[PDB]
Amino acid sequence: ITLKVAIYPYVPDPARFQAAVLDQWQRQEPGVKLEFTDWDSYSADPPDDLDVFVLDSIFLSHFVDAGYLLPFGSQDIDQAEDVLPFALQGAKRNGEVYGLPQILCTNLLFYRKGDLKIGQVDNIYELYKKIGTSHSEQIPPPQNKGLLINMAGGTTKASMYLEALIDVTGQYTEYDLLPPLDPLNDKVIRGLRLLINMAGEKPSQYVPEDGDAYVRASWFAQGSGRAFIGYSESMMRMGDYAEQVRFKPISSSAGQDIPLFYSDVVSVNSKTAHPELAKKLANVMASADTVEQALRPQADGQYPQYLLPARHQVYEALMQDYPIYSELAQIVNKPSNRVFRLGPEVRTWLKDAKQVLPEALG
Ligand SMILES: *c1nc(C)nc(N)c1C
């Protein structure tokens, strides 16, 4: 018996995840072989021979209604009480749990220590009041000037549009029915344009030819820009500098915010020939032990990945050695937090949004 598995591809160090999963799997099932494969939910559906895999929850509704996944009954979920409540709830559809939460993500406002004025900023308009508009298109921005932020790519901008709308309306929704692309929401568009105005056009739309997703974090640590909005994982790349930066959650408006989080969940193929064994592996990949092992440094010169876990036990175990995880645990335990979900017609809607958003954003 060989199981085909795919870990989440977009992390600072996927090799650390692959080694943690293999190590933990072998402790319970040394005879069942694992064949690790490359798979991305943003540009592909689940292959028929891919047994276990990790996906971004915006695609969960589509996969469920298409008959691709195998639901997890209550007796198929290990230590459900340790999993953050909002994360567990965001993994349900048609009354069933369709995925096991592994990683969570959210943009944060990074500023340098000593710069107390930015420490008080709570939303993008207050940020604009402090740093103002960019006055250069150079890449990267001048030393200690402007905002660093990745807004390159269609789905990123489409995602940002939909998260902002929920803040504008002040009511959470899983978007079972996606919104009209014609009468576009003005408040949301003005907000997205403010971010571009603060960061510069070319700098905000830049894509490195080597595909380094954490390049803006390296520019910030070197002295570029005054503020940087990016995921928590950006800190692994900062390395030694991670201790010198400060960070806090930032809203796209003055209101109720409703903190939204991207959630990467572990699911099982409805077509798998090994249902219980597959469910056993899904639990291992999402267990507190393998996630802690994947986030911790595994060789000399290595730094923590700084990814957000979905179980309480991981934050507790990483805290002593890495005090940064204490502030991340606090952000993640807010009562109002929610998982970012999109309707069953995501793919088509994304195609349509690509023909109208760039023009609206200038
Ligand atoms: C979290 N959030 C996003 C949007 N993308 C990645 N890769 C992660 C880990």
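We number chain A the way Swiss-Prot does; in order, the residues shown are 39-400.
Looking at the header, which is where the method is noted, we find X-ray crystallography, 2.0 Å.
The backbone N, Cα and C atoms fix where each Cβ goes, and this holds for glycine too.
For the recorded site, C143 (mutagenesis position), the DSSP three-state label reads strand. For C143 (mutagenesis position), applying a Cβ distance below 8 Å and a minimum sequence separation of six or more within one chain yields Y269, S270, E271, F299, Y300, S301, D302, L345, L346. In Swiss-Prot, a mutagenesis experiment is listed as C143 to S, annotated with the note Loss of activity.
Positions annotated as active site, nucleophile by Swiss-Prot: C143.
The secondary structure of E271 (mutagenesis position), as reduced to three states from DSSP, is coil rather than helix or strand. Among the mutagenesis entries in Swiss-Prot is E271 to Q, noted as: Loss of activity.
Its own atom aside, the Cβ of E271 (mutagenesis position) has 22 Cβ atoms within 10 angstroms in the protein chains shown. The active site, proton acceptor feature in Swiss-Prot is assigned to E271.
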